[PDB]
Amino acid sequence: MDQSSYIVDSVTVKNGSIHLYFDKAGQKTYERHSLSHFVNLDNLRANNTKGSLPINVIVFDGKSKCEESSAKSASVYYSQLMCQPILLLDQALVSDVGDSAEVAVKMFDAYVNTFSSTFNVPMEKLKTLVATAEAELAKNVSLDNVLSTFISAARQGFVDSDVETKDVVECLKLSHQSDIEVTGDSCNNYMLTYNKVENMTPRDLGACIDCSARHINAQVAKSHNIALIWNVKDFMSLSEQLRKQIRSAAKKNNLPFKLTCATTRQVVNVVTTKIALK
Ligand SMILES: [Cl-]
Ligand SMILES: [Cl-]
């Protein structure tokens, strides 16, 4: 790491996402997050509990004395806990991101784009359903209900009957939150040997065993151009920390990471160690 925190100079909001702009050695840069995190601002204010952060951002009061300094200091801990610089966001910059309905509506649009591109749906066979969904979002109907209803009505013909609607909902939600690629393919639940059984929580080790996750070796993967593909329910059974580490180990070795809504499994076509105890 060069710096363990960076000051957010500006923000822009578009398509249910926010871009946080900062200077990195004289180079104007940004990181992207979903707007979801920026309605309840307090999950982002550094609390007393070590906890962890949903994303690598800390919000602070710009008028307050010692709230920036406390953030900068707290973020030399958080930067090590999550292996990312922490962006320090003056809460003044994120006062007008849209209404909680305006947010719901914009995220919903991203869910639709991902759903048609993923299952190859003509955007025109959706628009009656989309119009209905958006109208209910403005009546404060749960985003999570609107999406589930939309999928139940749009899936027929396009989504294999052996895929549960609730696994599609959850691919879509997670795909927009962390910008993860979504496929319908069979899962392999492979993860890189980089993440070690030894330091896993019992939840983590138990959960990997439960979905028959298997360790793969970096050069074996890079050689066979092997996508790591996780069933979304099995992926979300892991700890948030572990989920990030699996994905960052993949992106460093330039291996595509995909969530799937399928519970069918890839052929074991490669040297894989399956997870177990010692
Ligand atoms: Cl329904
Ligand atoms: Cl993320």
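If you go along the chain as it appears here, the first residue is 1 and each next one adds 1.
Recorded method for this deposit: X-ray crystallography, 2.2 Å.
Quick reminder: no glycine exception, Cβ is built from N, Cα and C everywhere.
Note: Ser142 (variant position) has no non-local neighbours, i.e. no same-chain residues 6+ apart with C-beta under 8 A of its own C-beta. According to Swiss-Prot, the natural variant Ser142 to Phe (Swiss-Prot position 2625) carries this note: In strain: Theta/P.3.
Proximity of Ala227 (variant position) to non-local residues of its own chain (separation of 6 or more, Cβ distance below 8 Å) is seen for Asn188, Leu255, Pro256, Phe257, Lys258, given in sequence order. As a natural variant entry, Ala227 to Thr (Swiss-Prot position 2710) appears in Swiss-Prot alongside the note: In strain: Omicron/BA.1.
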